[PDB]
Amino acid sequence: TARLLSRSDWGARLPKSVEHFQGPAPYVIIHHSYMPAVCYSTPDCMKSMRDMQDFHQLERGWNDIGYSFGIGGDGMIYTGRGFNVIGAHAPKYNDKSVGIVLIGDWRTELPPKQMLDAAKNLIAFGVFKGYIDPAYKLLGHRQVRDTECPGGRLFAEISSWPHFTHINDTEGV
Ligand SMILES: [Zn+2]
């Protein structure tokens, strides 16, 4: 039942500028938003995408909302910067990943199933269309930066996902 909604679908303001990266993304980075909290109705979710984009563009002076895609409590996927566009959600990975933010604070509570499935479907489609490398590596934001994101509970959940990985599984500069 999960649909991919376009930027226009949620009333997104235009990017101030769009940078690109080539090839299929070798990484998928999972985030939670922390604030806003989980949204359950599509209209609340569309406003949460708007609130994050306002905060990003207007208050942080970024070109657009920092993530590639957002996932709402309504089970819908929301287009952010989209595939193959450099993001602003994970330093050193912005030009080689798909940053997916599950809307809400997931440090302790587990995201409802429709959200988990939506993120899986989004990734599957990414690989199906060639936007995500078939040997992609799945990570949580905390593994590449000093942050608690995507929350302890959501992080334990993604560690059970196919392709999940730990950077230090590999030794060597
Ligand atoms: Zn994050």
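Numbering of chain A is taken from Swiss-Prot, so the residues present carry the numbers 29-201, in order.
Per deposition record, X-ray crystallography, 2.0 Å.
Just so you know, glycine gets a Cβ as well, placed from its N, Cα and C.
These come from Swiss-Prot:
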BINDING   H59, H169, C177  Zn(2+) binding site
DOMAIN    53-179  domain 'N-acetylmuramoyl-L-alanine amidase'
MUTAGEN   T175 to K  Loss of function
Cβ neighbour count (within 10 Å, all chains shown) around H169 (Zn(2+) binding site): 24
Once the chains shown are all counted, how many other Cβ atoms turn up within 10 Å of the Cβ of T175 (mutagenesis position)? 13
Cβ-Cβ distance under 8 Å to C177 (Zn(2+) binding site), same chain, at least six residues away: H59, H60, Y62, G168, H169, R170
Go ahead and report the DSSP secondary structure tallies for the domain 'N-acetylmuramoyl-L-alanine amidase' (53-179): helix first, then strand, then coil. 37 helix, 30 strand, 60 coil
Suppose we draw a 10 Å sphere around the Cβ of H59 (Zn(2+) binding site). How many other Cβ atoms does it contain, all chains included? 24
